[PDB]
Every structure is written in structure tokens, then in C-alpha cells.
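Everything on this sheet refers to the single structure shown next.
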Amino acid sequence: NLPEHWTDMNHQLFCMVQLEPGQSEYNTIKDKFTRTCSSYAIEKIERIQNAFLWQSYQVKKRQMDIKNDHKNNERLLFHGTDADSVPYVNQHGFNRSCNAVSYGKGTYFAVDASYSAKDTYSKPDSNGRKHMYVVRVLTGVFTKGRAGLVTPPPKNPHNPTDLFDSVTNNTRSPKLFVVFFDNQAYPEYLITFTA
Amino acid sequence: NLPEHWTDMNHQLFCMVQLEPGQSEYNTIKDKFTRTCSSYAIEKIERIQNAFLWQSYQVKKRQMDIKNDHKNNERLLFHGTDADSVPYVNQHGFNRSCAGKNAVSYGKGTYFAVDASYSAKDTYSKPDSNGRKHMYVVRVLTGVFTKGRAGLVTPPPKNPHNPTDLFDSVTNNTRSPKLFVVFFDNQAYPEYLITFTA
Ligand SMILES: COc1ccc(OC)c2c1sc1nnc(N)n12
């Protein structure tokens, strides 16, 4: 069930599709970035078409929609990456096993592109190019994180296996989310940009 | 897509089904165990019916069956663990972030044994306060594998010049595999829980 807005892949399961500047999809993703990163230069935006990652992600979304009995489990977040990690992420998504993990040992995602645009996260390559993903994240029901978590905390210490879906720095006004499982995050767009 | 021989779960997502000695399902697991663990006695064998773990595992299996072409990608392996881990594994499966360092490390992942005797070591199937040991029988997507090494946080590339095209798992020895390490969520389905004693 590959999304409508995807383009034909000639029976292949993986493609990076450069977006056309000035068309709807490009303008949408550009505005989300320029909200907080209007001083950077965008070189290009690519749609990640990974059928395996998409399928595993959609299975987790349908499971979380059943478990939570509601369907607002998804958010659009940012993830800065060094050039050398881009091929891995395009292919295999985000891997907690691969900076400071103050809110737990998972994969980190920023509400604001400004945060992901830090050189510690979006490390400039030899040519000055920085890389940031726009990511669909199953944040689901969340609580405040803490150092050393390997999974989100229990929703009630009387059932230690019924878990929050993610953790955050701040539950009232979140600026980051940590997920602790593979296939809880779909890398949807890659932005290549410069300072 | 839940298997047709599972007990009806009443729209429930999870349950453990106690098996009857004399049924083929119980007897084949007992034979597989006793092949190398003839000194121990089985208390019970439970079929694990976890709808969500099953779906995610079956999606990974279909993807590996597509990627590899006519490989036997699945092996039935053993995993001994402490009583404290059993409720988490039953609900959530095998989390590499929680895995022990193995005495011979072929990578930082979850370890599965070919031989029940290996999983039956007190270091893995730690006796609980009542002297009960716990061992899972696990469908593992071993796929295409190579000899691992202690540094690995994922299986290594098949080809150094193509770093993202990975082996599916690693082993101690490709000639005589006795253990497999997996590095991803939903690559192992816990199918049965063996409770046993001395
Ligand atoms: C404290 O927050 C983080 C810790 C670690 C991070 O990745 C190493 C990270 C954040 S926010 C963010 N956006 N993009 C990335 N990679 N990250």
C-alpha cells in the first residue's frame, strides 16, 4: 500500500526522488524547514521511497492506533545526520545502537529544524553540505524522559509491560522526542542545505 | 493473518496456551529440548500467542524472503533467560538494548543457541527462587550469515565497498553454527516458553 504521492519505481523497492522546486510537495517541506532555518541555503529536497521501511512503519502505526484507541500517534520531526550516515538511514532508517542521550538511549528527533541544524547533529561535510531528515515519528502517548532509559517507562508501575510510546524533554511544550524501537520512525524527506 | 491453529483470543492481543503432552506440538519441542538436555525435566511448554509481535515478525520474514530468493531464512533456536525478563519478552520480544554480554562475543546483539544445552546454562536460564529455569523456542530470521566479531552493533556488510548491504545475522562458525546474533527488532518471534527444573 505505497502512498499516492510516490512516483513509479519500475518494480524496485527503493528510490530517492529529487523534488521539483516550486511544486506543492517541495513548498510544503521547504516551509517546515524555513519556519526556523530561513538563514540556510537549500540545495535540494529528496523524497525517500523505501517500501520495506514504509511497510514496517505502517504496521507499527496500525498497532499503535489499536493500542491507544485513537489515531493521533504520528508527528513530523527533524533529524540531523552526518554525510556518512545518510546511505544507512535511507536504506535501514534510524538505529538507536549507532552526542549526549540525556533523555534515554533511543533515536532523537527535534520539533524545530533549528535544533537539528546544529553542526553537532547536521555535521557539515568537506564541501560544507549539511543533511537533515523530515521524519514521520510514532510519538503516540509520551512522558518525560531521563538518562539511562533503554525503553519508555511503564504507563503504570502495576503493569510494568504497558509502556509509553516515546519520551520528551517537556510534556507541556515538547522540543524533542526519543523513540526506542526500530520502525517507529519513517525518514520521509532528506534536505541538503548549507550555512 | 493470525495462524488458524491458535486458540481464539476473544479480540485479545496476547495469551499463553499450555500444551498437552501426547500432542505432536508438545512432543516435538520436548524431543528438540531433550536431544541435548536429557538431564533436566520439563514442567510445562506454553505456546506464545502475541498478535503484534507475530505481524511485525511476519512482515520482516516476507521482506527477507523477497530480498534473498529461495533461502531458508528461518531457524528454530533457543533463548534461556531469567524469570524477571519473561513478562517483557512475552509482550515485547527480544531487545538487544537489554542483551547480556555473551562469554564468547560475536557482536552486540541478541544471542540464540542451536542446542538447548547451551541455553540451559544457569548463566542464561537463571534458576528463579523456586528452582525453575526458563527457555524460549524462537523463530529467528538468520537469513544469510557470516562469522561475527565482538565490535559489531549491526551485521557487517557483504561487500566493504557497499556498506549498507548487510548480512542478516552473524554466527560463531559458518561450518558448524552453534549460535546466532541478531541486531534488529522483530527478527525473532518467541513461539514457546519451556519451564524446566533439575
Ligand atoms: C538532545 O537532543 C538530541 C540528542 C542527540 C541527537 O542526535 C545525535 C539529536 C538531538 S535533537 C536532534 N536532531 N537531530 C539529531 N540527530 N538530534
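We number chain A the same way Swiss-Prot does; the residues here are 481-578, 582-678, in that order.
Heads up, header says this was done by X-ray crystallography, 2.0 Å.
From the backbone N, Cα and C atoms, a Cβ is placed for every residue, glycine too.
Record note (Swiss-Prot), mutagenesis A:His559 to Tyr: Abolishes catalytic activity. The unchanged residue is displayed. For A:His559 (mutagenesis position), other Cβ atoms within 10 Å of its Cβ number 23. Secondary structure from DSSP puts A:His559 (mutagenesis position) in a beta strand.
According to Swiss-Prot, the mutagenesis experiment A:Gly560 to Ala carries this note: Slightly reduces catalytic activity. Abolishes activity; when associated with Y-559 and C-604.
All protein chains included, A:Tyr604 (mutagenesis position) registers 19 other Cβ atoms within 10 Å of its own Cβ. Classification of A:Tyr604 (mutagenesis position) by DSSP places it in coil, neither helical nor stranded. Listed in Swiss-Prot as a mutagenesis experiment, A:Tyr604 to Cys is described as follows: Reduces catalytic activity 20-fold. Abolishes activity; when associated with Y-559 and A-560.
Across the break of 3 residues that separates A:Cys578 from A:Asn582, the C-alpha atoms are 11 angstrom from each other. Counting only the Cα atoms, the space from A:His559 (mutagenesis position) to A:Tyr604 (mutagenesis position) is about 8 angstrom. Distance noted between the C-alpha atoms of A:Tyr604 (mutagenesis position) and A:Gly560 (mutagenesis position) is 5 Å. Here the Cβ of A:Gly560 (mutagenesis position) has 24 other Cβ atoms within 10 Å, regardless of which shown protein chain they belong to.
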